[PDB]
Structures are given as structure tokens and as C-alpha cells.
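Can you read through this structure? Questions will come right after.
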Amino acid sequence: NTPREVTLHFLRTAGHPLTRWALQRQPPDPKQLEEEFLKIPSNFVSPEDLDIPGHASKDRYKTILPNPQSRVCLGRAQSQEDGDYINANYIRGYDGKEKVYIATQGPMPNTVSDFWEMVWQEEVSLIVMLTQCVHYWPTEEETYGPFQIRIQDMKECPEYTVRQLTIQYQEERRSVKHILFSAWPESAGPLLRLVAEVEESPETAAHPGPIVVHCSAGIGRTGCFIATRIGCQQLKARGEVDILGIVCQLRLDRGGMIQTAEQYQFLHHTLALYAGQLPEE
């Protein structure tokens, strides 16, 4: 069978379930975790696999491309702009539940309207931004294509900034919550606090929409955050986590999720911290 079907077979059958006790008390050593990560195929799509004319000006990186099986197709809200193309994929969440996250690259000045279009059509109530990219949100009030965004409220937390945005499209207004994480990491503390912030965030849309997560390329820091979230959900609900199975399921939705083995080993560390933080009850 073809190397492409070898890739698909590995990402569907590989799994290393770890009990809450094994993750905390006897975890795989870094050498084993590194070999395990290196076995996982990147699942990158080549420019030859996409037949979407005029997409290259929309991409930040020519090598990092959205998988066509699960990419986000834009609607027709924009007039001075044809094409349904955005560098973004739908990500399955806990138990392979459909469209729980959208992993996307950092918006370029020419893709800012495309980004706000996605937020509107997908009924997104929450955006998580991971950084240490152009500012696509206004300081007070800006118009981006057919969309008007206004800052309603802004609070400063020791680790992330929370903005309450209102997106306006003709007669319709929607509320979107925006969290900007600053420290991305040295420690996993701030990351679990970010996850708790996401967990405490109410749905503000008519129908539950996916959570937009981005960094710059939308695969590295984006991939860790989503894997942490699902991993926390596995530990809370089951008492075990299959980290290898999570990463593999991510690679199927978007190629290249989690770039480095350091990120893989930190992922084990974060979920180990979370396990100790669970109710006693």
C-alpha cells in the first residue's frame, strides 16, 4: 500500500493510553517519548495536492498548508473578493466530536477580513491567541470589509489579556470573547489557567460554534494547546489519557500539529500537573 495510506493507517491505530497513576508516578522517560514522537508522520499536504487557484497569497508559509479533507470553506459575505479559501482546519475534540476547534495561522493584513468572515459564519464565540502577526483586532473601533468590530471591555490578567469584542454585520451584532496568552513555556501553570479560562467561557452564539485557536503558523503552539485541552478532558472523565492517540488524531485534521519533541514531553508534564490538581473530590 502507498506511503500515503501508510500515513493514514498509523494516525488511526497508534495509541499509548496512560493511567492517571502512570502519568504522574512512572511516566515514559524522555528518550522513549522522543522516539515515539518521531514515529508519528507529519501528514503535511504538498502544494500539488491542493487545487485551489490563488491560495498562495493567502498563506503565511508555503510549506504549511490546510488539509483539504477538513479545511474551512468561506461563504460569500465579501464582494471585492472571490474565493472560499482560508488557511484553517476543523479540529475534532474529545471523543472525536466534530468541529470543536479551528486551528488557523496568524491573520495577515490581506486575510483579516477572511478571518472575521470565518468567525461569523461558524458562529465562533471564543478566540484563543498564542504568542510571545498583524493586529487584526481594533484598539477602539475598526471596519474590516463588511464587518465592524468594537472593543466593549478589556481586562488585564497576570498571564493573558481578555478582550470582549462585538462583531457587527448590517443589523446583526454578536459577542466574541478574545484571550491573548503572553508567555509562549517555562512552566505549565499559566497554560492550565488558560484552559480553565476557556472552560469557564459561556457560549454566546445561537448554535455552539468551534473555538478558534491561532499562533503564527497554527500547528506548533496551537497543537499543544488543543492537545492539552482534550488531554485534560480525558483525565477528568476517564482517569486515563492517550496522548499518542490525541496527537495522531490532530495530524489527521491539520498536518504537522506539535512540531518538536520538547513540546511532546512538555505535554506530558502539563497533564501530570493537571492530574494533581483534580478534585479530591
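Chain A residue numbers are taken from Swiss-Prot; in order, the displayed residues are 65-196, 204-255, 261-357.
If you check the header, you will see the structure was determined by X-ray crystallography, 2.6 Å.
Each Cβ is built from the backbone N, Cα and C atoms, and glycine gets one as well.
Features from Swiss-Prot:
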- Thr66 to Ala: Prevents dissociation of bound MAP kinase and enhances their dephosphorylation; when associated with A-93 (MUTAGEN)
- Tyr125 to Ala: Strongly reduced catalytic activity (MUTAGEN)
- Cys291 to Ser: Loss of catalytic activity (MUTAGEN)
- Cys291: active site, phosphocysteine intermediate (ACT_SITE)
- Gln335 to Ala: Reduced catalytic activity (MUTAGEN)
Report, in whole Å, the straight Cα-to-Cα distance of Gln335 (mutagenesis position) from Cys291 (mutagenesis position).
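Rounded to the nearest whole number, the Cα-Cα distance is 13 Å.
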Using the alpha carbons only, what distance in Å do you get between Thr66 (mutagenesis position) and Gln335 (mutagenesis position) once rounded?
24
I'd like to check the chain gap: with 5 residues not modelled between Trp255 and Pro261, what is the distance in angstrom between their CA atoms?
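So the two residues bracketing the gap are 5 Å apart at Cα.
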Fill in the CA-CA distance, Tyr125 (mutagenesis position) to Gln335 (mutagenesis position), as an integer in Å.
15
For the missing segment of 7 residues, report the Cα-Cα distance in Å between the flanking residues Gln196 and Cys204.
11
Among all chains shown, work out which of the mutagenesis positions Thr66, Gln335 has the most CB atoms within 10 A of its CB.
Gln335
Using a 10 Å cut-off on Cβ-Cβ distances across all protein chains shown, tell me which of the mutagenesis positions (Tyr125, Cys291) has the largest neighbour count.
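Going through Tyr125, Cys291 one by one, the largest Cβ count within 10 Å is at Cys291.
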